[PDB]
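Heads up: the structure comes next, in structure tokens.
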Number of protein chains: 4
Amino acid sequence: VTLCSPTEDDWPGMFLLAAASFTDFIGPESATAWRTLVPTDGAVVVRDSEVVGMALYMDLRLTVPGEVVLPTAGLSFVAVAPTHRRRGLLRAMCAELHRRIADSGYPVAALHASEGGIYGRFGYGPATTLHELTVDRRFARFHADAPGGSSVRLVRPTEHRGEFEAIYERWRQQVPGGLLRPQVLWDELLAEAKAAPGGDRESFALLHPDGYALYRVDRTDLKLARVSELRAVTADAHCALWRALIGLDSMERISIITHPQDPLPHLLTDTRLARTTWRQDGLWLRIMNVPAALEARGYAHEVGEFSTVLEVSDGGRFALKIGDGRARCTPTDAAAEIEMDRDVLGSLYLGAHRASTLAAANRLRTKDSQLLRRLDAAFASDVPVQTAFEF
Amino acid sequence: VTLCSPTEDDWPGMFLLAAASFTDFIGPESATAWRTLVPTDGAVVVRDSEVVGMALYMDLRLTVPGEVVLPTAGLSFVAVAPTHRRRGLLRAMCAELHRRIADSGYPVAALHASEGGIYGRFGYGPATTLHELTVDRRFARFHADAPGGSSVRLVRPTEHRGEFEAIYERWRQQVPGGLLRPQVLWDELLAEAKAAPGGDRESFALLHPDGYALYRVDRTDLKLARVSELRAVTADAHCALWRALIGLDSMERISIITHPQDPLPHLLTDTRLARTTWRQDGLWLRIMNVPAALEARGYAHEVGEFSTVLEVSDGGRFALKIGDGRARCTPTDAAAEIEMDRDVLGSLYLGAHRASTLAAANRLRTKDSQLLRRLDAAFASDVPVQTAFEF
Amino acid sequence: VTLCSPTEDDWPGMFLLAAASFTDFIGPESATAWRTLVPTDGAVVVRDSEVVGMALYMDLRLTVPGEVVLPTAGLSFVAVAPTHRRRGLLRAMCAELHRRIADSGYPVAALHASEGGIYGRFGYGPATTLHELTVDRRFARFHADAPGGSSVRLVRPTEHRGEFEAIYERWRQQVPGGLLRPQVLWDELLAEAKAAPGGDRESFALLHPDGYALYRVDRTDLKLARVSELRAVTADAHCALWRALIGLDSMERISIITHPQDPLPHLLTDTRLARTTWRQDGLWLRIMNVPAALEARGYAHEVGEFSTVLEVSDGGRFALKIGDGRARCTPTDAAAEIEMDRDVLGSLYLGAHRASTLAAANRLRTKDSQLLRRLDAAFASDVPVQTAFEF
Amino acid sequence: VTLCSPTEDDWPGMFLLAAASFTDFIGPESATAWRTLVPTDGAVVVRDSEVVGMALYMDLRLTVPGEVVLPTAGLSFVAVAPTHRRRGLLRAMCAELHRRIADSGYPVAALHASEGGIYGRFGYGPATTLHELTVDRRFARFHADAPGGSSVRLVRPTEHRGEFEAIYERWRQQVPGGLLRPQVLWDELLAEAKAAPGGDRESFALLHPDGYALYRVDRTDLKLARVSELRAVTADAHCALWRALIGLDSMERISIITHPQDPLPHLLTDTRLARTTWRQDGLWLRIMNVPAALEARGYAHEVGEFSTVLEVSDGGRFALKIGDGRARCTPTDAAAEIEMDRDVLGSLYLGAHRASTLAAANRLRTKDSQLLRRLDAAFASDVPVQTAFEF
Ligand SMILES: O=C(CCCN1CC=C(n2c(=O)[nH]c3ccccc32)CC1)c1ccc(F)cc1
Ligand SMILES: O=C(CCCN1CC=C(n2c(=O)[nH]c3ccccc32)CC1)c1ccc(F)cc1
Ligand SMILES: O=C(CCCN1CC=C(n2c(=O)[nH]c3ccccc32)CC1)c1ccc(F)cc1
Ligand SMILES: O=C(CCCN1CC=C(n2c(=O)[nH]c3ccccc32)CC1)c1ccc(F)cc1
């Protein structure tokens, strides 16, 4: 019907659509807390009267390679009523928000995808990889070389908020994929930590000066401990926390949603005991401003200075010069040496996907295999890309 | 009791131990064919009279980064009788074969591990990663950018041996992890292709000028096609074969044991449809001669010349200079800048594991983070490491 | 229609009824081998022309407490056509065979029951207990006290028939529940040992001078080894064989159908690792001649001489005197002190069930609790009752 | 760090360790009620400041054969923080409590084991056997001989506390394994009887003058009734209650955790319908004072007077004379005829395990098989050993 910024009167209608669209809907109280991260004009609704479509973005701070922090539009709360499918409501809402996001001066937008087949056509590429490890801790023995053969304390999460906040803040600034976690999201996290009748069990924390793990026993599998979050600033902290987790003698299995480069398997005499049980796209990126994004991040120092011409499909053509870990990215009408869709650049941006891999799928086109190797090396992240928290 | 090279009289006793030790035992006829790959003095047995221990190596040819082919001792048929456990028979047999392998002039030994917790202590490190992808082909749609939007033929494997041989030979020479597949292993492969009463179903082949896929419907899950092997020399061949496999309209799912950098997910509009259902160590490497191995392989051209001192624990100390994609590796008593166990070098050698990841687990020790980045970049493989065939 | 001893012409019709009645039917060749154990007049058929009912008994030798061996009628191959149910054919056939068995001079009849609710009314009581133990052998560690901390050999069963025969013969004579295993059943056992296409895997043997285990990997669960049979004459042999079985390092689990008093759990540091996964009635006994049966077996020496009057319902009344491990059992019309149905006496006879337990269910009636304790102690078996082989 | 009796200030720290260690943790309110059973100096904590280890014992009254009631130290609430494993904290805490328990004058200590591989080395032997029976009540028909072919009432548990208390008190005094159930544990039991939102369903009671059953429908399997507790003083009460339970016509299955000698199967025309679905060690015993324990219990009258010399490993050597159902147990330096570890004596003490079975595992050593038979008969319990309630 019409596409508008919602009034205060629209939010009950938005909560109804949310409840009907999201099985994990956090409820009106929690949703109202997350609103404090939505700027003025950060939300659109379609009315037919009742809300049949909604989408918004939150003001986020995303760490990219080089420990550079970018202002980031975090898309969220995106729903079309089941009564109004195949009516181009998602396309209309995504076009309006992208317009507002671009005009506001955000260099990147980000989201978590409900399905993998939807956001590629709006220029979002999967930029981090979720990697679930399940450890059969009954067989787990630490390698002779593993650090810390206690510095770790078993604590109530709500009693050590200050220490978790300070450790997380250090973590998010040093890791590509890191997000600033504002105070309202700490309020929400520590509320979810407590037990619920017929719901999740009590959360516990393992606290080190340079890391923490939040974990809870699974609702139904009482021999599975699920680590909701492990933030370690040092290798010593990461090993110490895993020694403590393998010490949960009443559990058969410890599971964590981590990143592909988690060193956990190498801490054990049997690397195979850390089984990959699940893999999925994590954070998705849409590069809003190609030159601003490419100039902002740091590049591998190991690759020698090189120049090329990059065309993003309907996204501009640029003279790209990378040397001394920095990029210069300027307008040109010179012949393109590399072509890709905007989504592909998003997938390269945090170093989670190799240019060579995307080239092999013809998502990235060049006639120079030397240029491909140089892109691969340059866009690689020294610190492996991790996922911060879902939004 | 005693450790000897087996006589012809010992092989029936070895087949009994094999049958009792290996649920996948290929049987005496097939085992006798695989013997033709075992050199004179390539086998040891422990007798108590009956065979209570055995181990052997086969003469293999392994492709490493730089399209360099190394003579490789492939350990196989390693068994201790259940009556003679915890008697140091494995250690005795592994020490004797390694002695023979080293003296024979092999720069590397390789194996497939029955368990992950066993071969690390004998200096084997996991060097390739098996990555099972399962595609729900009912939802699978190819991306607009994907090549070849037919060059592929559905054929009987036994009728196109010459073409499979020629395609495989091109594949194995261009890919790190590639093994020469001798004639006896082609005889064995095409025998396993045929249907067995109460066994596997008939194997089919999809044949392209520059690639093939061997597949069969699963024994019990009649909606699952299992790709036993897909060898593609070009991206066009890889895409064409996957278009054909997604055309198996009577199947719900196509599964393949592939490598982490398989571009398949990027060929689809929904990358998530190519689900990682399983991950395990593939080929394990023991570097027998550190300087011969390190000098033999090619290194990334992107990293500028650098020099360091590498100590392998009880494996020598070496002045290591890497530049122009080549390494020089000479004896030194100069202070070590990098320390690691022999197994760790095996894990780095084909580029499947990052020095940075192993350093984070303290399996690789240095005080210079710049040196770590340079090792990471140098040991990286341009062509992603794949697994050839199990032995 | 009519009840007759079958002619040679009837056996094809009997094999058809067998095939249709028994999913485990051994087939006409094996059935013809088992016939050699059926005496002249050991079989009845009901014809309607076609066979609609059959039953037979084999000449067996059953060991009872005191190492006494009784001639035993082993009922088997009992079937009523699905076309002729609820026509009293089973009752007619059981009455005729029991008549022949009694007149032939057998003191006891025995069977394995297809269902638990059928044979009680014909005077059969469950006399042995099948107890399946499943060991998670990955955690299994032997106790410091366990014997034999090798005497055991891994062998092909067919190559050591003489040794298995000799060990079994010693076992069956010393254990209540022991059956003589004739030559035709050894022929049949060693034929079932070999692998079958789309059937069972190859059987292996662990051979000690004073015991053997026959085992095979499960058809479908390739991490489960099933022990079909373990016959140990000494505790040393039993422990040595279990050390070897726990040495099957490619298995997660070892299962055995054993007896409730199997000492296996006490050999381990964690008794709980030997899990009871299944329990069922094994051998069923019908006491044909009460005085002959009661006088034949040995009794506990620990109980002092006592006298009572036992009435079996429609089975006679007897003055029963037990002292010095022997019983005298003579006719009397004196008042009964103990009453029970014939089936209950069968359940007491091998010591598998306590008189006190059966009394608590009112299956055994007396007004003297002292008499109950004395029966309990007297009928107890020093050597625990085991099950020999199914028939 | 240090091992102390806890102050009131320590109990919040103990509740945190409890919550993190025990998935079935009863919560601080219930735990505070169970404290009333812990004597002054009945608890130890290890502090590192925070609680990293705890253990306590409760004052219990345990019935042993001969209807003799022993003061019993019931170990419970035993936990080591996952941060402080493999630091000998359990050994230190168990040594201190055993010292206090011995000095206080308890002849026996008892516990329920979280795992089977832990308490044997501290002298605890499994002394009762939990036996789960599952009845498919749709097929269940009572035998002609079964008593009571109504005396039973369906009631709300909270309304008949006095009658349950009085029946239980009669039960616990007449059965080996019986525990006095104090008022606080009746308060706790009847609170657990009520329904919980997203928790257990409402409990019902079947009440007979001489027995009760407490049962509830399973949370998730709505065709399974679980009997939490059935206490029957007479066989008539036991049968009447089972007739009522088989009358739960909306259920497919009735399950109960009972003892191996439960007469239930013998009440049915098909004994096989009472399936053993689970078997585990119940109560564990550590004999603190060998002579006090052995002299306290009654022995079988059926065995004639005999004398032997018993050595408990690091537990004393004793002249043991058993006659007229009583034992005299005095110091001696005479040659040992029987040797066993302390844990083994615990396993024999309530008659749940036969000396012959433990001898077959070499956990009990003698050279006289006649002595073995006499021990077997003497330590046997006339009334079968049952399990009271878990602690
Ligand atoms: O509603 C959102 C975004 C929140 C997305 N959620 C995504 C992730 C979360 N969760 C988890 O990660 N595990 C959970 C289990 C139960 C419930 C929620 C879980 C929580 C948030 C919202 C609402 C109103 C706004 F203005 C702006 C935004
Ligand atoms: O026995 C071997 C090594 C073969 C290892 N196998 C390892 C891998 C194989 N397989 C598969 O990959 N899938 C299979 C399914 C059923 C049976 C075998 C399968 C086949 C070979 C041997 C025997 C005698 C020698 F002298 C030297 C060596
Ligand atoms: O047919 C019988 C009695 C045999 C009863 N069976 C009962 C037990 C056996 N089996 C097992 O124990 N496991 C088996 C697996 C597959 C097939 C058979 C199995 C084998 C025998 C027979 C036939 C003709 C006669 F004259 C007299 C008697
Ligand atoms: O915490 C204990 C011992 C209690 C052991 N539990 C063991 C057995 C029980 N349970 C069951 O049997 N089924 C249950 C289901 C849900 C919750 C508890 C269940 C309850 C008690 C304690 C606490 C403080 C003390 F001072 C002294 C002692």
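Just so it is clear, chain C uses Swiss-Prot numbers, and the residues here are 3-50, 56-156, 161-402, in order.
We read in the header that X-ray crystallography, 2.2 Å was used to get this structure.
Yeah, the Cβs are placed from backbone N, Cα and C, and that goes for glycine too.
On its own chain, C:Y126 (mutagenesis position) has C:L118, C:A120, C:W295, C:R297, C:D354 as residues at least 6 apart in sequence with a Cβ closer than 8 Å to its own Cβ. Look at Swiss-Prot and you will find C:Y126 tagged as active site, proton donor.
Residues annotated as active site, proton acceptor in Swiss-Prot: C:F402. Within 10 Å of the C-beta of C:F402 (active site, proton acceptor) there are 18 other C-beta atoms, taking all protein chains into account.
Under the three-state DSSP scheme, C:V87 (acetyl-CoA binding site) falls in the strand class. The annotation acetyl-CoA binding site is assigned in Swiss-Prot to C:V85, C:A86, C:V87, C:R93, C:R94, C:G95, C:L96, C:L97, C:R98, C:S121, C:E122 on the grounds of experimental evidence.
Under its mutagenesis entries, Swiss-Prot includes C:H119 to A with the note: Decreases catalytic activity on AG substrates, leads to a change in the number of acetylated sites. According to its DSSP assignment, C:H119 (mutagenesis position) is in a strand. Every protein chain shown contributes to the tally, and the Cβ of C:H119 (mutagenesis position) ends up with 19 other Cβ atoms within 10 Å.
Experimental mutagenesis at this site is recorded by Swiss-Prot as C:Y126 to A, annotated: Abolishes catalytic activity on AG substrates. Abolishes catalytic activity on HupB. Look at C:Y126 (mutagenesis position): DSSP puts it in a helix.
As a published mutagenesis entry, C:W197 to A appears in Swiss-Prot alongside the note: Abolishes catalytic activity on AG substrates. According to its DSSP assignment, C:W197 (mutagenesis position) is helical. Neighbour list (C:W197 (mutagenesis position), Cβ cut-off 8 Å, at least 6 residues apart, same chain): C:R172, C:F175, C:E176.
As a published mutagenesis entry, C:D292 to A appears in Swiss-Prot alongside the note: Nearly abolishes catalytic activity on AG substrates. For C:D292 (mutagenesis position), the Cβ neighbour count at a 10 Å cut-off comes to 23, with all displayed protein chains included.
Counting every protein chain shown, the Cβ of C:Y310 (mutagenesis position) has 22 other Cβ atoms within 10 Å. Under mutagenesis, Swiss-Prot gives C:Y310 to A with this note: Nearly abolishes catalytic activity on AG substrates.
Taking the C-alpha positions, the distance from C:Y310 (mutagenesis position) to C:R94 (acetyl-CoA binding site) comes to 43 Å. Listed recorded positions (C:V85, C:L96, C:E122, C:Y126, C:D292) with a CB under 8 Å from any chain D CB: C:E122, C:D292.
DSSP classifies C:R94 (acetyl-CoA binding site) as coil under the three-state reduction. Cβ neighbour count for C:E122 (acetyl-CoA binding site) (all protein chains, 10 Å cutoff from its Cβ): 10. Mapped onto three states, the DSSP output places C:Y310 (mutagenesis position) in coil.
Binding of acetyl-CoA is attributed in the record to C:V85, C:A86, C:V87, C:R93, C:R94, C:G95, C:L96, C:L97, C:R98, C:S121, C:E122, and the widest Cα separation among these residues amounts to 19 Å. Spacing of C:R94 (acetyl-CoA binding site) relative to C:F402 (active site, proton acceptor) is 26 Å (Cα to Cα, whole number).
Within the set of recorded positions C:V85, C:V87, C:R98, C:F402, the entry lying nearest in space to C:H119 (mutagenesis position) is C:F402 (CA atoms). DSSP assigns C:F402 (active site, proton acceptor) to coil in the three-state reduction, outside any helix or strand.
Cα-Cα distance from C:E122 (acetyl-CoA binding site) to C:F402 (active site, proton acceptor): 15 Å (rounded to the nearest whole number). Within the same chain, the residues at least 6 positions away from C:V87 (acetyl-CoA binding site) whose Cβ sits under 8 Å from its Cβ are C:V59, C:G60, C:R94, C:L96, C:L97, listed in sequence order. Each of the binding-site residues C:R94, C:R98 was scored by the number of other CB atoms within 10 Å of its CB, and the largest score is that of C:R94.
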